[PDB]
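Shown next, in structure tokens, is the structure this report addresses.
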Amino acid sequence: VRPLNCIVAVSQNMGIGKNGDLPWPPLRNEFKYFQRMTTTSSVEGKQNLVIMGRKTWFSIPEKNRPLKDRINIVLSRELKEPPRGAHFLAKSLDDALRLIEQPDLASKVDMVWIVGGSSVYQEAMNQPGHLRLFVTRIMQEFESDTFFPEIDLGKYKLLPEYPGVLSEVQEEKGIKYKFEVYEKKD
Ligand SMILES: NC(=O)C1=CN([C@@H]2O[C@H](COP(=O)(O)OP(=O)(O)OC[C@H]3O[C@@H](n4cnc5c(N)ncnc54)[C@H](OP(=O)(O)O)[C@@H]3O)[C@@H](O)[C@H]2O)C=CC1
């Protein structure tokens, strides 16, 4: 609940979005990794938490909202009530992070995951303190509207391994990809 974990999939040209959806066709195996990582808490009786922007929330198929077995927080400056299905609404990343640390939620929340979109990764990456980036490198170029912020290797250490994360190149529908974990301490 203290370290912030961002999870994203990025094309070779650092693309993450096109026209409000993903630049590539659905990678269901990639999705399963996102589901496993964001859902699997380290403690029985606690759930992980996902924070996402308003556009990303509404870009999730309604039949798949909220993201199951995670506490879902949506960021929005204009909505006044949480979207239907969402557990909480926050008007700022700071508000959301302050909320998560409340004692009311201590025996309820384990890991915190930022899950999109562009604008939220940007602001999460502006935070001081402990950040992880779970980055799926999609090993191909795709036409993109939006881009993941630069990953400064002076700031983020590329971990050689991470528990529960396989390092081999994967392939789905002719599209190769691999899982990486970066960490910025303090
Ligand atoms: N490649 C990947 O792994 C992923 C890609 N995506 C992609 O992300 C792209 C879109 O990103 P983006 O346009 O930034 O949309 P977002 O999903 O981040 O939604 C943006 C909205 O979130 C709210 N918001 C953002 N930051 C803050 C904050 N600091 N405090 C309070 N509210 C905030 C605002 O809502 P409001 O306007 O209501 O005030 C803002 O307009 C899409 O292409 C989508 O496909 C999404 C998830 C994962």
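Numbering, chain A: per Swiss-Prot, residues 2-187 in sequence.
Keep in mind that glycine also has a Cβ here, set from the backbone N, Cα and C atoms.
The annotation NADP(+) binding site is assigned in Swiss-Prot to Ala10, 16-22, 55-57, 77-79, 117-124. The natural variant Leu23 to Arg is recorded by Swiss-Prot, whose note states: In a form with an abnormally low affinity for methotrexate. According to Swiss-Prot, the substrate binding site annotation covers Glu31, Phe32, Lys33, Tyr34, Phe35, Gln36, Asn65, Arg71, on the basis of a curator's inference. Quoting Swiss-Prot on the natural variant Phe32 to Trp: In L-5178-Y cell line; methotrexate-resistant; requires 2 nucleotide substitutions.
Listed in sequence order, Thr39, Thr40, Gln48, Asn49, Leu50, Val51, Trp114 are the same-chain residues six or more apart from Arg71 (substrate binding site) with CB atoms under 8 A from its CB.
By the criterion of other Cβ atoms within 10 Å of the residue's own Cβ, the least surrounded of the recorded positions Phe32, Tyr34 is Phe32. Ligand 1 lies within reach of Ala10, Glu124 from the binding-site residues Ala10, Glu31, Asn65, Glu124, judged by a C-beta closer than 6 angstroms to any of its atoms.
Secondary structure from DSSP puts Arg78 (NADP(+) binding site) in coil.
Counting only same-chain residues six or more apart in sequence, the Cβ atoms lying under 8 angstroms from the Cβ of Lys56 (NADP(+) binding site) belong to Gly21, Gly118. All protein chains considered, the CB of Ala10 (NADP(+) binding site) has 23 other CB atoms within 10 Å. Looking only at Cα atoms, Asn65 (substrate binding site) sits nearest to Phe32 among the recorded positions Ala10, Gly18, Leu23, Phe32, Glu124.
The closest partner of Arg78 (NADP(+) binding site) among the recorded positions, by CA position, is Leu23; the full candidate set was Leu23, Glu31, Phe32, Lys33, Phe35.
The 10 Å shell around the Cβ of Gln36 (substrate binding site) contains 14 further Cβ atoms across the protein chains shown. Sequence-distant neighbours of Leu23 (variant position) (same chain, six or more apart, CB under 8 Å from its CB) are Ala10, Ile17, listed in sequence order.
Comparing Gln36 (substrate binding site) with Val121 (NADP(+) binding site), their Cα atoms are 19 Å apart once rounded. Counting every protein chain shown, the Cβ of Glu124 (NADP(+) binding site) has 16 other Cβ atoms within 10 Å. In this view, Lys33 (substrate binding site) is surrounded by 10 other Cβ atoms within 10 Å of its Cβ, with every protein chain counted.
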